[PDB]
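Reading through the structure tokens given below for one structure.
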Amino acid sequence: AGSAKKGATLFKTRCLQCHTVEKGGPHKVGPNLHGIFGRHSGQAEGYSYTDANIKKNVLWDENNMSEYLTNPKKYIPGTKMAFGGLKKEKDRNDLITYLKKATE
Ligand SMILES: O=P(O)(O)Cc1cc2c(O)c(c1)Cc1cc(CP(=O)(O)O)cc(c1O)Cc1cc(CP(=O)(O)O)cc(c1O)Cc1cc(CP(=O)(O)O)cc(c1O)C2
Ligand SMILES: O=P(O)(O)Cc1cc2c(O)c(c1)Cc1cc(CP(=O)(O)O)cc(c1O)Cc1cc(CP(=O)(O)O)cc(c1O)Cc1cc(CP(=O)(O)O)cc(c1O)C2
Ligand code: HEC
Ligand SMILES: [Cl-]
């Protein structure tokens, strides 16, 4: 079982620079992530995505989010998300446990 509290710290240190999670939170370098799970990639209104992210056209879930976060440019070549990857499966599980609740 992932640990959301550890996930929240991982989000703060690794993601928060570029992303907010709450409903009505602002777009920053990256898009606000409210409602990300169960939505197709590249669909947050008011954000200018790469065609790479739009045409990947993946329905985000816990599993493909983990694949993506391992290595974003591998999963979506051409993406403008400048993030190398979360190496540790436990860190991905914790982060995603947090993100599923925080973006709900
Ligand atoms: O309008 P935009 O800009 O916001 C976004 C956009 C729209 C289109 C574009 O050609 C490109 C970008 C260029 C492009 C980029 C990549 C990414 P990359 O390889 O990294 O460079 C990849 C592709 C691109 O063509 C390969 C590609 C992938 C699929 C799978 P899928 O993504 O749908 O699941 C289907 C098509 C397709 O060419 C046919 C197609 C279908 C529809 C839907 P519809 O029928 O509603 O019109 C619209 C367009 C299409 O070409 C038009
Ligand atoms: O499978 P892929 O391919 O999609 C993704 C992948 C997997 C591995 C890779 O070596 C690379 C890429 C190459 C690489 C990339 C970056 C990122 P960037 O420089 O931006 O390009 C950074 C590094 C790379 O070596 C430096 C690096 C950083 C840390 C975090 P930290 O210690 O600084 O905090 C930990 C390791 C590490 O080498 C050890 C480590 C742990 C685990 C998970 P586990 O231990 O569970 O096996 C797997 C691999 C590891 O090397 C294998
Ligand atoms: C800035 C330096 C970023 C950091 C750090 C992280 N992300 Fe990001 N992300 C960023 C951009 C600029 C974009 C859009 C990319 C594009 O090619 O258009 C993104 C995108 C995402 C997405 C996809 C969103 C969608 O399809 O609507 C997700 C799910 C995402 N980012 C998550 C995320 C997480 C969890 C991060 C920390 C591990 C993270 N990103 C870091 C910019 C930046
Ligand atoms: Cl900001």
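Since chain A takes its numbers from Swiss-Prot, the residues it shows come out as 6-109.
How was it done? The header gives X-ray crystallography, 1.5 Å.
Just so it is clear, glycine is given a Cβ too, placed from its N, Cα and C backbone atoms.
Here's what Swiss-Prot has on this protein:
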- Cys20, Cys23, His24, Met86: heme c binding site (BINDING)
- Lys78 to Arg: Loss of methylation by CTM1 (MUTAGEN)
Enumerate the residues of the same chain, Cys20, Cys23, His24, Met86 excluded, that satisfy the criterion Cβ within 8 A of the mean position of the Cβ atoms of the recorded heme c site; list them in sequence order. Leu21, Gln22, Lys33, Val34, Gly35, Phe88
What does DSSP call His24 (heme c binding site) in the simple three-state scheme? coil
Cβ proximity for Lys78 (mutagenesis position), under 8 A, sequence spacing 6+, ordered by residue number, returns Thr84, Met86
Could you check the binding-site residues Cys23, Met86 and say which one's CB has the most other CB atoms within 10 Å? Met86
Within the chain of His24 (heme c binding site), which residues six or more apart in sequence place their C-beta under 8 angstroms from its C-beta? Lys33, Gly35, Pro36, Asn37, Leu38
